[PDB]
Amino acid sequence: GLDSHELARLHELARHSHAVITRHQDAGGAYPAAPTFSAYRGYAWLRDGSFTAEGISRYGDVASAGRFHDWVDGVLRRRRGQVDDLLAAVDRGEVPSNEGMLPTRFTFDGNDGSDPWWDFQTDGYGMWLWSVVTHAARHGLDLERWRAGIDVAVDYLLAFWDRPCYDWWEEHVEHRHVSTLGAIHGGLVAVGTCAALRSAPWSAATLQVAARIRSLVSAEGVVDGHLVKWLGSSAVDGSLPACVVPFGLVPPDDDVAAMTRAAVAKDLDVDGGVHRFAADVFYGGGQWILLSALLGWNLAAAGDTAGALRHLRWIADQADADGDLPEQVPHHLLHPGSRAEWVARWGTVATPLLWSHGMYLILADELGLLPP
Ligand SMILES: [N+]
């Protein structure tokens, strides 16, 4: 199994992951993506923050995770009128432009941090529903604390789930991305199957829309037995295992789950470090900590503890002298000639990336390795 040498190092990286996340959590409750990376500093993402919050909730820091959910909830209640206006526009047949949608980046005070024409994404609102329900179930909490923000997110996603948008990586606005569909599905099934939310007006609708998402993925999101990066594509994306665990398009034991884990591993995993997609030129297309953790989580869930452990160890080997985990490492580059221009333009790779730490904690917990 694991010797005292490796257990001590993995425990310390878990302790440090909790510390770096809670040290950089904003006073208002937001988790930032990266406190010192030029292009990300000063902003929060619901994607990063939701997976971060789920690592912290598993770790057992109820107070920290709860302040994140408070933050998100209050940000979303503030958009009640914005969401109602977009729904009324749809009802009039005046479909709003990407420029009018809810944002991707948030400032720590809950304002738009970016222009959605350039980065419109719907996945983070589905990930937040999955996160807050999973947290409340784990710690026995009353979801009425965050219900009015849940209601905004649900209403928005029931309207806009089928809209093309940019993927997790802020690319390809014209497409419908399977890990985006998957994030929405996970959020909708989490609220639709939640006994505390049984009387919500949208209860039945969330499970009917989740079924519509699965129908779309069955028709256009599966090729040669595996999920694909966007509807109508043949290629895989490193984000796709999230459609198994945690978002539940198919269970871990399904043939499409197995075929998707094997395709991601064959096409994108080098020596334990998982690339985003074949064409990735961002910093040369490096190996992403959070994706090695996502694949490891999916292997643990399917009963492949050994494969899970190999990916955990790979991630632990990327910690720097202070125990900080970067976004990505360049040990294998898909497009080595593209790295220099990114380092010149934005600097050295985001380190720490809080989502890297959040995912480390999830995978550690899946393997029973959080300090006792
Ligand atoms: N699991």
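Chain A is numbered as in Swiss-Prot; shown residues: 9-380, in order.
Method reported for this entry: X-ray crystallography, 1.5 Å.
The backbone N, Cα and C atoms fix where each Cβ goes, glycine too.
What Swiss-Prot records for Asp175, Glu335 is active site, proton acceptor. Taken from Swiss-Prot, the feature active site, proton donor covers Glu178. If you look up Swiss-Prot, you'll see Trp125 marked as substrate binding site, on the strength of similarity to another entry. Experimental mutagenesis at this site is recorded by Swiss-Prot as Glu178 to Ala, annotated: Loss of glucohydrolase activity. Among the mutagenesis experiments that Swiss-Prot reports, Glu335 to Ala is described with the note: Loss of glucohydrolase activity.
Distribution of Swiss-Prot features across the structure.
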residue	record	contacts (Cβ under 8 Å, 6+ apart)
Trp125	substrate binding site	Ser105, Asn106, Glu107
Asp175	active site, proton acceptor	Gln129, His183, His185, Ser187, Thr188, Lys237, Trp238, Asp245, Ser247
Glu178	mutagenesis position	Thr112, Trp126, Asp127, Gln129
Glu335	mutagenesis position	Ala42, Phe45, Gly294, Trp296, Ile297, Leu298, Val357, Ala358, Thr359, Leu361, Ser364
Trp125, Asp175, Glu178, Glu335: which of these recorded positions put a Cβ within less than 6 Å of any ligand 1 atom?
none
Mapped DSSP class for the residue listed as 'substrate binding site', helix or strand or coil
helix
